[PDB]
Number of protein chains: 2
Amino acid sequence: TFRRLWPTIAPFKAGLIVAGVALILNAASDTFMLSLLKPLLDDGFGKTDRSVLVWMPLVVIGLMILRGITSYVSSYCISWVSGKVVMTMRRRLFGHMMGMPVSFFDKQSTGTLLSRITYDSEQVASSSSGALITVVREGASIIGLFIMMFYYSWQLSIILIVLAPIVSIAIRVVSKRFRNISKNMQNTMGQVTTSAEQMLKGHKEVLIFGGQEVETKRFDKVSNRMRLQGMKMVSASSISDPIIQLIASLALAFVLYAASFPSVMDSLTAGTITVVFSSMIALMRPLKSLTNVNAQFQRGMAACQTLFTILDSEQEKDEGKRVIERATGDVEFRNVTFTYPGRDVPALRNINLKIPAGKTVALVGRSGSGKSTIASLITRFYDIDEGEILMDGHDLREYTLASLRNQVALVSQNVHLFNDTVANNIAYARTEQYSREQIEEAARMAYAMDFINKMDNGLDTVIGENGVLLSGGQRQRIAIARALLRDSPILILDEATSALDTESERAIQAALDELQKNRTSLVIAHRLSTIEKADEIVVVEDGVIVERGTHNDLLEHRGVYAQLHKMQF
Amino acid sequence: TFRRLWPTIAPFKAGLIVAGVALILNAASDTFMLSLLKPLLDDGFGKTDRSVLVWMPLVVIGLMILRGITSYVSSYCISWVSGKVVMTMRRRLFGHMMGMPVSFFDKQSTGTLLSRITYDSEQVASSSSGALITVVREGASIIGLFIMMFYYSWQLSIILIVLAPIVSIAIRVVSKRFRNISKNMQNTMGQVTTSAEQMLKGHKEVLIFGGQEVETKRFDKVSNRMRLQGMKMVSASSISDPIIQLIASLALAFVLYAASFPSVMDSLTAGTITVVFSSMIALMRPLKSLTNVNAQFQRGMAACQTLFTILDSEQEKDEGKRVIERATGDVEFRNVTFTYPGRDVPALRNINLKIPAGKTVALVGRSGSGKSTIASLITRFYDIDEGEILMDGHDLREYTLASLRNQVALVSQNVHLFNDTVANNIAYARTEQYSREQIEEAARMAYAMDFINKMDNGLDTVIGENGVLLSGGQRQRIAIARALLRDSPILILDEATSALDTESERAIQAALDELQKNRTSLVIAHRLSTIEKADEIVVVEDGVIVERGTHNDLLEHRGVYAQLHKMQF
Ligand SMILES: CCCCCCCCCCCCCCCCCC(=O)OC[C@H](COP(=O)(O)OCCN)OC(=O)CCCCCCCCCCCCCCCCC
Ligand SMILES: CCCCCCCCCCCCCCCCCC(=O)OC[C@H](COP(=O)(O)OCCN)OC(=O)CCCCCCCCCCCCCCCCC
């Protein structure tokens, strides 16, 4: 196909014309070495004055140091252009996949999606520059061995391109008739292999009816039939070869015969026949690799469509209306329902919920009724299907996504810590505005100063993976510190795991309670300590909220909240 | 190696000592053609003597016809010994896999067991004659090319055996140093790829925290390292080939330089330097192919152990030699427990069942476990764990296995039919004693005569697979016919048909009712009609005989027989 990949290659056009000037000389330095068999065999060995054997070693090494220097220059000027186009393309893939809908990463997976910037992204330059040092290198040793063949003796070298195709079609139509004959009788052997299978199945009938010496005298007759049939498809294959060498041997019985009549011989000497025939066997390695130049350019440039689909997919919906400085209000769900893209059954049906100002709510769908699903919608990770969610008395879809997610922080047990310093992972993405003094204040407020003080360099230790490898308990307290520093009004505390690792858990529990003073909170509760203190507990009954009320109004009525209370016990 | 396969080949020492006489002659025809280079390049392709090109083309034809005739005789005389030592192993394999316990056939191998007759029995004579063609052909091809190289010139052919290991060890130790550097530099790419991986995972954290530019200004540094550490791996691999080519070209330079010194060291004639310098080129294929001889003789004699394990295994327990002619008695189960091999959970605990003379029993329990297992034990398809099964006043172990299994007939919907004319399929394994008139009478009594007459030749049409073929009802009726003809005085109906095809089910039911006059019946029950008309009914579930009684006496007590009607109704 024709592709729009060239504009990325076009700036790096200085390495694609030095790997073609210093790569033709790698093919014109091999065609110039086969030509040294003429002065060697003709007038270097036969006669006396052995000066063409002291002159020649300096020329076979001189054409092998020039074949090395011209092969390391054609592999550094094609790996500098095949390494700067698989770098300005991987950057584009990791500048568009960081802005797609969250629903895309699921249904794809992190591992498989990393195979489109590491494996099927160098295949666009490992099988498109590998089909350019094969049509320029092995397409220049064919125009080098054709003007070396004709230069020496056009009489013998023009007979070798009139018998070359005639021999090459008599080898194919002879090798083809023994390929449908060895395939015709191949299916005949399938009618006896199955005939053996139709007697191993009825083993229980072989025994019960007393027939054991009768079923064995039938495998003395159907095993003797796939031997003779197996001995016929090897006699049709061992006749396939001797008579494509005899057809090619008659080719080397007319060239020798042809070069004995006076006009078409002249004097072809001892050289000028080991250079015209040795050139004709070195000419057949380029010709069996110049055929696979569109079967390799369609295997590299066909992998430039599986990643140009990703590069041209739809990004997130950025329908923005207004900038929200601070969400000094309440978040209201009003008859909202949606399903995950990928599943068919509805996940959460029509729901009406409200998060008042300066208050907190709880969601206990612990059986697995999508209680975690009311955390993605407020952040617009997954877009709603029907209904409306209003923040500060206005729909979420109005605001810009940049200014909406700014007013939200997801504190949870699973937090991805970047491979950076702890002074950055505490103030990630806004290290410019916030000073180092405030970062210490945030950490001390979170009561996470103990772990950071234990670090070697304090507020500069590499904290992410391939670093100091903090444990799971310490990761959470950094998230509290991170959320506290930015002062995001909304709060969607996960608290999924109710650990009992005291001291560490006491600090986490004490630290979390400090965060929930202002800053309207949603808690997807698994720990019963913080369920009862909430202003208004709510429970997700499958797809819709059914039971709503404080801790005691919902317990006097049985419903399922009370049973959920007994499930905890 | 164990090589106890040799006794099966010892009778065939007539192809193996012709494929070594007509193969040394094939190897000594690729050596007598390279010796046609010295007369050509020396004594008639560079002189007025235009006669060596007149008798030579016909000598190439007369040596390539000889090569073909000596290569086809060495492929027909070793495909005849590779055929009669595999055909005589696929008669001991299918002469021992037809008398072993049924449990071996059930699930340990169902369709893969034919790979031991078709694939792993041909992979023993296809990689043990391919490691003898490649050690007598290409082990004489390096004696021919070692004597031709020494005869033409012993001074230049001894500076190619003393000067070749120097080159080989140098190439190997130069390649090892660039192979363990390209592997030390390979792990840095992994350590960078994982660093790139550890930012694709936290996409939700990349979005919610607002940092979309830090993550793309960090990939500009993580991917700018990938190209610099990737092109290093190319620069450290494109230096290997240019150096190990120069090391090999230096040997060529030194060999040519050696011939310069005429102080009794070299006197060649320009054809001796093409017969000696081309044999060395043609002496490396038969040295690369001779290394992979013990890598093929153990890939074709280790797969011969998979056959010798299946062979020489434990056949069925033939203990006991008591003789029984006709079981004119009753089968009396008494406190028998049995479990399938390959599992530990009891499939059938202690049962006590009775099969009196001239009586029938229905083993209902249609839930799908326990009832089916109370038919294999009578025929000793599976041995019993504990307890005793008593037939005609004595245990089954005492009687000979041949004399027991002939006393029972398994009539079932799923019946195997052999690939023979209907004449044997009705009288299988006893076509001698039983006459054709008796077969016709049995077919008439079974009311299968309508279909058999509908066949072209009557009682001579191939009735199994790859033949006339039949519907399930006709197969069942043929099973009834052969059961009637054999006149075995025990009967075990499966009767899992549940068919409702009128005019076929009518005949099947009539024939079955005619069959159950004599021949005490153990009728597995799915259709209620046979359950009604019977002597005694027994219910088994999980090996628990729970309800025993007649159709009416067992209904007033609910239990499960009252529920059995509720299953249908
Ligand atoms: C596209 C990108 C770029 C690709 C670039 C590719 C470059 C490939 C270059 C290939 C070059 C091959 C030839 C190199 C020759 C180098 C010099 C050499 O070695 O000369 C040998 C020979 C002289 O031999 P000398 O040392 O004197 O010993 C006594 C024998 N005369 O020199 C001789 O004089 C030769 C032997 C005598 C020949 C006499 C007969 C000449 C007939 C000429 C016919 C011309 C063609 C006519 C037909 C054309 C049909 C199309
Ligand atoms: C350290 C030891 C030193 C020993 C030194 C001995 C003295 C050396 C003296 C050298 C003198 C200079 C060279 C002169 C050689 C002249 C030979 C000659 O003219 O050729 C004779 C003959 C071929 O003659 P042709 O070319 O057909 O004749 C045509 C008409 N003129 O020539 C040939 O046919 C040669 C090629 C023979 C190839 C034989 C191949 C046999 C292969 C057998 C393989 C099987 C063996 C068994 C293996 C069993 C394995 C299990």
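By Swiss-Prot numbering, chain A shows 12-580, in order.
If you're wondering, the header gives electron microscopy, 3.8 Å.
Backbone N, Cα and C atoms are what each Cβ position is placed from, and that goes for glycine too.
According to Swiss-Prot, the protein has these features:
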type    : residues                                                       : note
DOMAIN  : A:27-310                                                       : domain 'ABC transmembrane type-1'
MUTAGEN : A:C88 to S                                                     : Does not affect ATPase activity
MUTAGEN : A:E208 to Q                                                    : Improves basal ATPase activity and increases transport activity
MUTAGEN : A:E208 to A                                                    : Does not reduce substrate binding or nucleotide binding, but decreases ATP-dependent extrusion of substrates. Inhibits formation of outward-facing conformation
MUTAGEN : A:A270 to T                                                    : Temperature-sensitive. Loss of lipid export to the outer membrane. Significantly decreases ATPase activity at 42 degrees Celsius but not at 30 degrees Celsius
MUTAGEN : A:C315 to S                                                    : Does not affect ATPase activity
DOMAIN  : A:342-578                                                      : domain 'ABC transporter'
BINDING : A:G376, A:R377, A:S378, A:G379, A:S380, A:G381, A:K382, A:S383 : ATP binding site
MUTAGEN : A:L511 to P                                                    : Loss of ATPase activity; ATP is still bound
MUTAGEN : A:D512 to G                                                    : Loss of ATPase activity; ATP is still bound
MUTAGEN : A:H537 to A                                                    : Lacks cell viability and does not support growth. Can still bind ATP and slowly hydrolyze ATP, but becomes locked into a closed dimer conformation
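The subset of recorded positions A:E208, A:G376, A:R377, A:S378, A:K382, A:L511 lying near chain B, with Cβ atoms under 8 Å apart, consists of A:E208. With a cut-off of 8 Å between CB atoms and residues at least 6 apart in sequence, the same chain places A:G26, A:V29, A:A30, A:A33 near A:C88 (mutagenesis position), listed in sequence order. Among the mutagenesis positions A:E208, A:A270, A:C315, A:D512, A:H537, the ones whose Cα sits within 10 Å of the Cα of A:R377 (ATP binding site) are A:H537. Counting other CB atoms no more than 10 Å from each candidate's CB, the mutagenesis positions A:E208, A:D512 peak at A:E208.
Around A:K382 (ATP binding site), the same-chain residues at least 6 positions away in sequence with a Cβ under 8 Å from its Cβ are A:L374, A:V375, A:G376, A:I535, A:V551. Within 10 Å of the C-beta of A:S383 (ATP binding site) there are 16 other C-beta atoms, taking all protein chains into account. Over all protein chains present, the Cβ of A:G376 (ATP binding site) has 22 other Cβ atoms lying within 10 Å. Long-range Cβ contacts of A:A270 (mutagenesis position) within its own chain (separation 6+, distance under 8 Å): A:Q166, A:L167, A:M276, A:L279, A:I284. Put simply, A:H537 is the one of the mutagenesis positions A:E208, A:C315, A:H537 whose Cα lies nearest to the Cα of A:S378 (ATP binding site). Cα-Cα distance from A:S380 (ATP binding site) to A:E208 (mutagenesis position): 53 Å (rounded to the nearest whole number). DSSP classifies A:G381 (ATP binding site) as coil under the three-state reduction. Packing around A:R377 (ATP binding site) is summarised by its Cβ count: 15 other Cβ atoms lie within 10 angstroms of its Cβ, all protein chains included.
Most Cβ neighbours within 10 Å among the binding-site residues A:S378, A:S380: this distinction goes to A:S380. Residues near A:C315 (mutagenesis position) in space but far in sequence (CB under 8 A, at least 6 apart, same chain), listed by position: A:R14, A:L16, A:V135, A:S139.
If you take the Cα of A:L511 (mutagenesis position) and the Cα of A:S383 (ATP binding site), they are about 22 angstrom apart, rounded to a whole number.
Note on proximity: among A:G381, A:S383, A:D512, the recorded positions of the record, the Cα nearest A:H537 (mutagenesis position) is that of A:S383. If you take the Cα of A:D512 (mutagenesis position) and the Cα of A:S383 (ATP binding site), they are about 24 angstrom apart, rounded to a whole number. In the three-state DSSP classification, A:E208 (mutagenesis position) falls within a helix. A:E208 (mutagenesis position) sits 56 Å from A:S383 (ATP binding site), taking the Cα positions as reference.
Using a 10 Å Cβ-Cβ cutoff, A:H537 (mutagenesis position) registers 17 neighbours.
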